[PDB]
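Enquirer: Quick one: the structure is below, and I'll ask about it shortly.
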Protein chains: 2
Amino acid sequence: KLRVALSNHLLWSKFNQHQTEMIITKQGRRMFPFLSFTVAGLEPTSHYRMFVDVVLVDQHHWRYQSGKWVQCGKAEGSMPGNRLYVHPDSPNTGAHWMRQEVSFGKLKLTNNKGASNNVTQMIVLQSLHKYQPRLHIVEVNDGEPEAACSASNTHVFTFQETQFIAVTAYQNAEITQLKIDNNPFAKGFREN
Amino acid sequence: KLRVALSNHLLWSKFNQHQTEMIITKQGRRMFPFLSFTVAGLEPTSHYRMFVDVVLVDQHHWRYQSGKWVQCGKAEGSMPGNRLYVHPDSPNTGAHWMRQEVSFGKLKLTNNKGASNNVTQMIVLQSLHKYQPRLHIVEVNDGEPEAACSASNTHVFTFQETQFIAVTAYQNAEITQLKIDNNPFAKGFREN
DNA sequence: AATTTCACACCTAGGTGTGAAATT
DNA sequence: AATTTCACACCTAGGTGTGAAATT
DNA sequence: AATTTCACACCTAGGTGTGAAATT
DNA sequence: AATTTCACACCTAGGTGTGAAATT
């Protein structure tokens, strides 16, 4: 039941300790290393919902002194928002999840909360805050009673080694390097 | 506490008795009479998630003989079908919900499950099935132990007088009429 | 200063036709 | 020679960071 | 036959600037 | 002696169903 492992787990540790940074943009920008993993403990020909939402870890504004992330200003001071990203290939068979990684390699991030009457499905984030991706797998039934006090599955998965900071441009220069090497669209800039 | 009433309430009943029909299309089509209502029982400086998802009412295929909706084939279902639709202006303060108008007037519906690597956010439905709009209000707290501050939320609302059938083109002709008089984009076609 | 946007050189990801080469 | 297949130069379409320039 | 797509005449919905228009 | 107000033509941009035509 419920076994959700992380693939690329090493890569997340690598970006984590040196405090992770995702660049956000008006047009949109994908996560790197884009959240991507593995699930088990499910029923094969039953099927399920998979979307991810990036929740906010705390209220505070942030800044980069002397290569150090530090709080600034004061709380203003929500807790998610966030705008969901449901797998392009969800819903789909329980077994179909287990046949593959569940990659979110195209999830985009941005700064336009007036996102062009939508036609987006991309997370819209504010620069310089600390967030945390969270993925759920709500299971979906047929047949609809009155019920009582119970409304499981009330199901949520979080990875804390996937926190990050929304930045308009990279700060720590280790991270730019870390990106540059692991990013295939970025290898123009290593032989440089 | 928890009070979510329906506006267009009468309009939904008019469309209901004569078995509701929403037109779905490759490019997209917005609901009519689009899910739109009123909310209470929430706190002002708390804030909450409002998205709607259309769940599928039952497995079976459907057809219009003899001015009658009737089942066909037997169960198949690419699901319990759905695709979430979060309000363009979510998340937002409790007072902002209780404000005014929580309309879902631009929600579009369609038939491309290969929806152009998203950049859409529109429900993709199967032609000739009966579905049901359903809206949830997930509220978001402070504090993340394992796992309660103590506070986490478990909340979903359904409207049954809002079922419908996805059609590529209208069947019953009273509904085609019912739309024409009540739809402001459709008044080319009535004093005729 | 702090932050954000911009054009741009540099790359991947994936689809076609050509002139050379295989192989019949 | 007829016929088939093919690396490679050639395409679109888009993701990366850079350093300058705009903007708060 | 059953279903889906298509250009089209007819409308809303909304942002600009014109020629007309009263008035500190 | 212009500067305020103002109805309106006009624009895009997009939403509706219709009847005919394509595609299953």
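Chain B is numbered as in Swiss-Prot; shown residues: 135-326, in order.
Method of determination (from the header): X-ray crystallography, 2.9 Å.
The backbone N, Cα and C atoms fix where each Cβ goes, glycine too.
According to Swiss-Prot, the experimentally introduced change B:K208 to R is described as follows: No effect on DNA-binding or its nuclear localization. Quoted from Swiss-Prot, the note on mutagenesis experiment B:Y219 to F is: Significant loss of ABL1-mediated phosphorylation and loss of transcriptional activator activity; when associated with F-225 and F-304. Where Swiss-Prot documents B:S224 to A as a mutagenesis experiment, the accompanying text is: No loss in its ability to induce IFN-gamma. Significant reduction in its ability to induce IFN-gamma and reduced ability to promote addition of permissive chromatin-remodeling mark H3K4Me2 to the IFNG promoter region; when associated with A-52 and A-76. One mutagenesis experiment named in Swiss-Prot is B:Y265 to F, and its note says No loss of interaction with RUNX1. Listed in Swiss-Prot is the mutagenesis experiment B:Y265 to F, annotated as follows: Significant loss of ABL1-mediated phosphorylation and loss of transcriptional activator activity; when associated with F-219 and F-304. Under mutagenesis, Swiss-Prot gives B:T302 to A with this note: Loss of phosphorylation and its ability to interact with NFATC2. Loss of its ability to suppress IL-2 and Th2 cytokine production. No loss of DNA-binding and no loss its ability to activate IFN-gamma transcription. What Swiss-Prot says about the mutagenesis result for B:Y304 to F is this: Loss of interaction with RUNX1 and loss of its ability to inhibit RUNX1 transcriptional activity and suppress TH17 lineage development. Significant loss of ABL1-mediated phosphorylation and loss of transcriptional activator activity; when associated with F-219 and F-225. According to Swiss-Prot, the mutagenesis experiment B:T310 to A carries the annotation: No loss of phospshorylation. One entry in Swiss-Prot concerns the mutagenesis experiment B:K321 to R. Its note says: No effect on DNA-binding or its nuclear localization.
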Enquirer: If you count CB neighbours within 10 Å, which one among the mutagenesis positions B:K208, B:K321 has the smallest count?
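Expert: With the mutagenesis positions B:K208, B:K321, fewest surrounding Cβ atoms within 10 Å: B:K208.
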Enquirer: Fill in the CA-CA distance, B:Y304 (mutagenesis position) to B:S224 (mutagenesis position), as an integer in Å.
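Expert: Their Cα atoms are separated by 33 Å.
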Enquirer: Counting distance between Cα atoms, which of the mutagenesis positions B:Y219, B:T302, B:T310, B:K321 is nearest B:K208 (mutagenesis position)?
Expert: B:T302
Enquirer: Between B:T302 (mutagenesis position) and B:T310 (mutagenesis position), what C-alpha distance do you get in Å?
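Expert: Roughly 13 Å, rounded to the nearest whole number.
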Enquirer: Translate the DSSP assignment of B:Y265 (mutagenesis position) into the three-state scheme.
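Expert: For B:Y265 (mutagenesis position) - judged by DSSP and reduced to three states - the answer is strand.
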Enquirer: Do you know offhand how many angstrom separate B:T310 (mutagenesis position) and B:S224 (mutagenesis position) by C-alpha?
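Expert: Per the Cα atoms, B:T310 (mutagenesis position) and B:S224 (mutagenesis position) stand 33 Å apart.
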Enquirer: C-alpha of B:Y219 (mutagenesis position) to C-alpha of B:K321 (mutagenesis position): distance in Å?
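Expert: Just about 28 Å between their Cα atoms.
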Enquirer: Give the distance between the Cα atoms of B:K321 (mutagenesis position) and B:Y265 (mutagenesis position), rounded to the nearest whole Å.
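Expert: About 28 Å separates the two Cα atoms.
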Enquirer: About how far apart, in whole Å, are the alpha carbons (Cα) of B:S224 (mutagenesis position) and B:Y265 (mutagenesis position)?
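Expert: So the alpha carbons of B:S224 (mutagenesis position) and B:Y265 (mutagenesis position) sit roughly 24 Å from each other.
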Enquirer: Restricting to the chain of B:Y265 (mutagenesis position) and a gap of 6 or more, list residues whose Cβ falls under 8 Å of its Cβ, or answer none.
Expert: B:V188, B:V189, B:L190, B:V191, B:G215, B:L259, B:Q297, B:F298, B:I299, B:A300
Enquirer: Under a three-state reduction of DSSP output, how is B:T302 (mutagenesis position) classified: helix, strand, or coil?
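Expert: Once the DSSP labels are grouped into three classes, B:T302 (mutagenesis position) ends up as coil.
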